[PDB]
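What follows is a single structure, written as structure tokens, with notes after it.
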Amino acid sequence: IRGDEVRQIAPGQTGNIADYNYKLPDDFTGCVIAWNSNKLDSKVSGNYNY
Amino acid sequence: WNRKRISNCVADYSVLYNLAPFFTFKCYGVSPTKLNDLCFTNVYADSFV
């Protein structure tokens, strides 16, 4: 997911991707780990697979 | 500062939330996800560098 909408995916947080794809429940005991992977995910002239 | 008065209008914070200048949206007293569900008398905005 693009870095603007990484913060959207959270329990009790509303958004476009956060609401229209999957919510996180309010009793979520768990972890979220992120990494900015520009080496593989970013492609020349756009990555249109996703 | 340039204090701008905001009144007599419908405030759509989803436009700001989907906007590209969007970083460190900190809030005191109000949860940022419930700002579309409230009413205010006047809203004062201060813009600076």
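Note that chain B is numbered according to Swiss-Prot, with residues 353-401 shown in order.
Including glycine, each Cβ sits where the backbone N, Cα and C put it.
As recorded in Swiss-Prot:
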type	residues	note
VARIANT	B:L368 to I	In strain: Omicron/XBB.1.5, Omicron/EG.5.1
VARIANT	B:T376 to A	In strain: Omicron/BA.2, Omicron/BA.2.12.1, Omicron/BA.4, Omicron/BA.5, Omicron/BQ.1.1, Omicron/XBB.1.5, Omicron/EG.5.1
Most Cβ neighbours inside 10 Å, all chains, among the variant positions B:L368, B:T376: B:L368
For B:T376 (variant position), the three-state class that DSSP assigns: coil
Separation of alpha carbons, B:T376 (variant position) and B:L368 (variant position) (Å): 12
